[PDB]
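Notes follow the structure.
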Amino acid sequence: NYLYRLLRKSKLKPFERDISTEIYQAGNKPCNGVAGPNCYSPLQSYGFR
Amino acid sequence: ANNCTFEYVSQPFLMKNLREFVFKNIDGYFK
């Protein structure tokens, strides 16, 4: 239930939040809302054991 | 109503009637 982000386009200025989840693209071919090749979801769980 | 984060109710804001405003966004604050 507890999530965190890998990567973002730019650094964070202090004391704010980012709520919206957008599929990042690091290539010429756009993601177009599909998490396929060169497309990664930003948020995943901690997975505590 | 769709992630209500903050509310603010105060004195009236808008009251030969030139008015001036400055808005700046510094380190997590709005002045």
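Throughout, chain A uses Swiss-Prot numbering, with the displayed residues spanning 450-498 in order.
The header says electron microscopy, 3.3 Å.
Just so you know, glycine gets a Cβ as well, placed from its N, Cα and C.
Quoted from Swiss-Prot, the note on the mutagenesis of A:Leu452 to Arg is: Increased resistance to neutralizing antibodies. Decreases HLA binding to NF9 epitope. Increased binding affinity to human ACE2. Under the three-state DSSP scheme, A:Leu452 (mutagenesis position) falls in the strand class.
A simple way to gauge crowding: the CB of A:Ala475 (mutagenesis position) has 10 other CB atoms within 10 angstroms, across all the protein chains here. The note that Swiss-Prot attaches to the published mutagenesis A:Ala475 to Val is: Increased resistance to neutralizing antibodies.
The note that Swiss-Prot attaches to the natural variant A:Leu452 to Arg is: In strain: Delta/B.1.617.2, Epsilon/B.1.427/B.1.429, Kappa/B.1.617.1, Lambda/C.37, 19B/501Y, Omicron/BA.4, Omicron/BA.5, Omicron/BQ.1.1; Contributes to cellular immunity evasion and increases infectivity. Counting only residues at least six positions away in the same chain, the Cβ atoms of A:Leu492, A:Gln493, A:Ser494, A:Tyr495 sit under 8 Å from the Cβ of A:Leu452 (mutagenesis position).
According to Swiss-Prot, the natural variant A:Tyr453 to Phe carries this note: In strain: B.1.1.298. Annotation for A:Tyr453 (variant position): same-chain Cβ neighbours under 8 Å, separated by at least 6 residues, are A:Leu492, A:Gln493, A:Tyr495.
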Conformational class of A:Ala475 (mutagenesis position) under the three-state DSSP mapping: coil
